[PDB]
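Structure record follows, encoded as structure tokens.
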Amino acid sequence: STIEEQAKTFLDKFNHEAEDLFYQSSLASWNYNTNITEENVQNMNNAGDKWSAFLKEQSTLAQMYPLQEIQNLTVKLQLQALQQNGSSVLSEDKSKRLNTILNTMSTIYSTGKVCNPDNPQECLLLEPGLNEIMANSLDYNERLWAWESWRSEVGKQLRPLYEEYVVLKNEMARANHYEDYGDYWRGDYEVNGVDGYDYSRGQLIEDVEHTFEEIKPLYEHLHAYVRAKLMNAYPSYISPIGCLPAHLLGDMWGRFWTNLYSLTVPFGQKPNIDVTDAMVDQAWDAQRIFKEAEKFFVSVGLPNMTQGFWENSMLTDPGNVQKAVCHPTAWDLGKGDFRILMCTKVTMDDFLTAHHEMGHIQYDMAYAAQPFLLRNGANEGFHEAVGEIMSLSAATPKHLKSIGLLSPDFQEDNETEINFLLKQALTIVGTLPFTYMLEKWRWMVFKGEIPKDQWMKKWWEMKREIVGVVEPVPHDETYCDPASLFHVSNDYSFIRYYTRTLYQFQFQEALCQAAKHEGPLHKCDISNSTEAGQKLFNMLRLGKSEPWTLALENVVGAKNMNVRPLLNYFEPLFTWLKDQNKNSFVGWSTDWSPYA
Amino acid sequence: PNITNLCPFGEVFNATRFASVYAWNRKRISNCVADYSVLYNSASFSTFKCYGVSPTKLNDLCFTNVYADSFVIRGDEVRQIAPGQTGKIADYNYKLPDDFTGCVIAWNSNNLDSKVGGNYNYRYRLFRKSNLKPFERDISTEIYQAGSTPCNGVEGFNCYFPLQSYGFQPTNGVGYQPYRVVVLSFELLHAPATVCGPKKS
Ligand SMILES: *[C@@H]1O[C@H](CO)[C@@H](O)[C@H](O)[C@H]1NC(C)=O
Ligand SMILES: *[C@@H]1O[C@H](CO)[C@@H](O)[C@H](O)[C@H]1NC(C)=O
Ligand SMILES: *[C@@H]1O[C@H](CO)[C@@H](O)[C@H](O)[C@H]1NC(C)=O
Ligand SMILES: *[C@@H]1O[C@H](CO)[C@@H](O)[C@H](O)[C@H]1NC(C)=O
Ligand SMILES: *[C@@H]1O[C@H](CO)[C@@H](O)[C@H](O)[C@H]1NC(C)=O
Ligand SMILES: *[C@@H]1O[C@H](CO)[C@@H](O)[C@H](O)[C@H]1NC(C)=O
Ligand SMILES: *[C@@H]1O[C@H](CO)[C@@H](O)[C@H](O)[C@H]1NC(C)=O
């Protein structure tokens, strides 16, 4: 009779047909990932094409039910998700051009090989170079050569392609009733229709700036300390008053500072909390790693893994004969099927990764009761944040002593906590200005704030102003320096890392307050606490049915992203960094004082 | 005296193929001896929920007729085979009365009723104008009209086909695995009761 009942029947046929087509696409993708063979590639492509064509036909059929005559929030949310045109609103020629541009950028980034002039007999791919030279070298000109050569080749290839990409994506977004592609990306956090819990696309930029303004003192002190240590490592290149040279940050782009922990360690003489040798001595298999992770999740009250998980997952590298992707990935195949694809080694990193991916699996399992099109995180930040909180809790010395991996007579003094917090800051705090600057630059490019002839002049100006990182030599507009990163070149949103980082510590404070932890936030473990797991599972069960603001109210009691839990987490380190920066100068100058 | 002529529970539980939930099979069991302790003491059944009578005294009581309804549903739909419960199965496929005397027996049949390509031989009615009455079977394949517009025998806009298939896969989760359900309905009528339990010597 009514339009709302008609939409409900349509979304009762859709959920059933789509779950089957999804599970076939996901199965084919799994079979390709665990077995790289040409028939598996063909089967994956066929299943993906069937899935995409089916989504196109249902999107075409879903728009005939008008949104304003539906009052039920869940039905309206599913219909809103389905009624998005995506690229379909664009013309077929332009859609084909956009798809071709995306594929060719993927090939250029994936198969970009650069080596030294006059020695071209063998070259280096993206993965060998990053793992070996950008993370381990201590030579200024070698890192400068690798950085400039990779940005020269990749940027000069990708600059016209990116110029076409911005225009096509803006055309599609304005055809989809958005201001620009940046508004399309910011629409993931948009909440409309709920009284009090409404969130606007324009509020996201203001909230990100407001949080970053509070991030800035901690980052400035960390930048000063890293600058002093890098000045010790490289004597003449780094200036006391200027920005850090770009190629010296330990990674290819400056995304993470975690590779500078060796150079910038506060107390080298004190030991680390590495438990790898202890697992090797006790012969811990990957099965034991996942069973310990499962024990951690049952301790907090969450459900344990299914039989189909232990049976169908690949938790060890298969061998030489059978090839598989080595990247750890949690798969929600649908139809109640949850699997982890990880080539697990006996390392601390793999153990923490097992906790992170099983956290992803727990999040996927929790919203299985929800309808098919609402089976996702409330926003893109929550899905990663719920894995990162498990990574935070598992890495604590209390957890390691509890599970027997660390000696019970290990002395936890202030110095080890300071160096551990510095490592966590280099991984977590260091990525925040880079993430914010990159997303703000992309938003300004999509919005038209930056003309095409001024992309790099603004970009370096942004990087000096925000990240405090200076270019080694000036770049003209023939370069395309942002697109050398994986996420930007392959059409991925980048604000998820910033939101994930803030949500991680907000969730950590909420669960630690629930678990009645009485010490520092970084010393908190959420094992053995049923109430903390219940508080988490209340949000976990909702999925995408409820607004992210309401989910955040469910966990932390706040309606907006907050920066105070992060600052509370790093407060011992913040006081220590303030003490260590008395002689040195906090802050940077945007001038060309170190090198240009 | 010497007891023989046991009831054919082998041809219901151990059947090679089961019917779909919509066209659920009903077998009337009469004029034999029904040993219910053989069913209860089996370890192969995941659900043996009895409503209106207890399993211990089933082996003693005697009934006029026994209705064995057999079908295949999903793991998450076993809960809907109960009095009062409301779901797609209860509303549109198989409805049990509130005043039901009998037992609902369900067991996981992932081994038999799944295949690696997907077994699409089990169907469920997903749409009907009204809810089913208890112990009603609807095998009609008429196009469901969700809108004012007449369907005219095509699955066009707002007009859906009622019967949908369950994609049964071995790697599926327990909730989505096929479960064979046998519902035994016990009624006592004024006619001579002939389905009796075995009597001790
Ligand atoms: C991987 O693919 C090969 C290709 O023929 C196949 O023979 C093999 O059985 C596959 N392995 C698994 C575990 O399915
Ligand atoms: C919205 O629809 C769902 C089923 O799709 C129903 O369970 C829920 O109660 C409805 N909510 C409102 C407010 O009508
Ligand atoms: C999707 O595109 C069609 C074709 O132009 C249009 O009629 C429809 O309104 C669009 N849907 C939305 C939600 O903008
Ligand atoms: C999960 O926990 C339940 C109850 O503790 C137990 O019966 C079941 O065997 C467990 N499953 C696995 C795979 O450990
Ligand atoms: C660690 O604690 C000792 C004793 O309280 C103190 O003397 C020392 O300065 C502290 N160091 C740091 C880095 O807090
Ligand atoms: C959590 O519980 C298990 C078993 O109840 C126990 O062995 C473990 O030590 C507990 N964790 C802590 C930190 O006490
Ligand atoms: C059904 O099959 C099982 C499996 O072997 C068997 O033990 C049982 O006796 C058979 N008959 C009945 C009535 O359950």
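So for chain B, numbering is Swiss-Prot's, and the shown residues are 330-530, in order.
Per the header: electron microscopy, 3.1 Å.
A Cβ is built for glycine as well, from the same backbone N, Cα and C atoms used for every other residue.
Counted within 10 Å of its Cβ, the other Cβ atoms near B:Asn343 (mutagenesis position) come to 7, all protein chains included. In the three-state DSSP reading, B:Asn343 (mutagenesis position) counts as coil. Looking at Swiss-Prot, you'll find the mutagenesis B:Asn343 to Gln noted as follows: Reduced viral infectivity.
For B:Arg346 (variant position), applying a Cβ distance below 8 Å and a minimum sequence separation of six or more within one chain yields no residues. Quoted from Swiss-Prot, the note attached to the natural variant B:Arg346 to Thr states: In strain: Omicron/BQ.1.1, Omicron/XBB.1.5, Omicron/EG.5.1.
According to Swiss-Prot, the natural variant B:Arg346 to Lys carries the annotation: In strain: Mu/B.1.621.
Here the residue is the original one, while Swiss-Prot reports the natural variant B:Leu368 to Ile with the comment In strain: Omicron/XBB.1.5, Omicron/EG.5.1. Cβ neighbours of B:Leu368 (variant position) (same chain, under 8 Å, six or more residues apart in sequence): B:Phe338, B:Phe342, B:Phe374, B:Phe377, B:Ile434.
For the recorded site, B:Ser373 (variant position), the DSSP three-state label reads coil. Here B:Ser373 (variant position) comes close to B:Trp436: these same-chain residues lie at least six apart in sequence, with C-beta atoms under 8 angstroms from its C-beta. Here Swiss-Prot notes a natural variant, B:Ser373 to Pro, with the remark: In strain: Omicron/BA.1, Omicron/BA.2, Omicron/BA.2.12.1, Omicron/BA.2.75, Omicron/BA.4, Omicron/BA.5, Omicron/BQ.1.1, Omicron/XBB.1.5, Omicron/EG.5.1.
Taking Cβ-Cβ distances under 8 Å and a sequence gap of 6 or more within the same chain, the neighbours of B:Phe486 (variant position) are B:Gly476, B:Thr478. The annotation that Swiss-Prot gives for the naturally occurring variant B:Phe486 to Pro reads: In strain: Omicron/XBB.1.5, Omicron/EG.5.1.
One natural variant named in Swiss-Prot is B:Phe490 to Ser, and its note says In strain: Lambda/C.37, Omicron/BQ.1.1, Omicron/XBB.1.5, Omicron/EG.5.1. In the three-state DSSP scheme, B:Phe490 (variant position) is classed as coil. The Cβ of B:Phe490 (variant position) lies under 8 Å from the Cβ of B:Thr470, B:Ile472, B:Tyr473, B:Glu484, each of which sits 6+ residues away along the same chain.
Quoted from Swiss-Prot, the note on natural variant B:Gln493 to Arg is: In strain: Omicron/BA.1, Omicron/BA.2, Omicron/BA.2.12.1. Here the Cβ of B:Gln493 (variant position) has 20 other Cβ atoms within 10 Å, regardless of which shown protein chain they belong to.
If you draw a 10 Å sphere around the CB of B:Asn501 (variant position), it holds 24 other CB atoms from the protein chains shown. Under its natural variant annotations, Swiss-Prot gives B:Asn501 to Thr the following note: In strain: 19B/501T.
Mapped onto three states, the DSSP output places B:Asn501 (variant position) in coil. According to Swiss-Prot, the mutagenesis experiment B:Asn501 to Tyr carries the annotation: Increased binding affinity to human ACE2.
Proximity to chain A (Cβ-Cβ distance under 8 Å) holds for the following variant positions out of B:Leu368, B:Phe486, B:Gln493: B:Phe486, B:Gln493. Taken in sequence order, the recorded positions B:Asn343, B:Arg346, B:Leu368, B:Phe490, B:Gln493, B:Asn501 that lie near ligand 7, meaning a CB under 6 Å from one of its atoms, are B:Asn343. A Cα-Cα distance of 18 Å separates B:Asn501 (variant position) from B:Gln493 (variant position).
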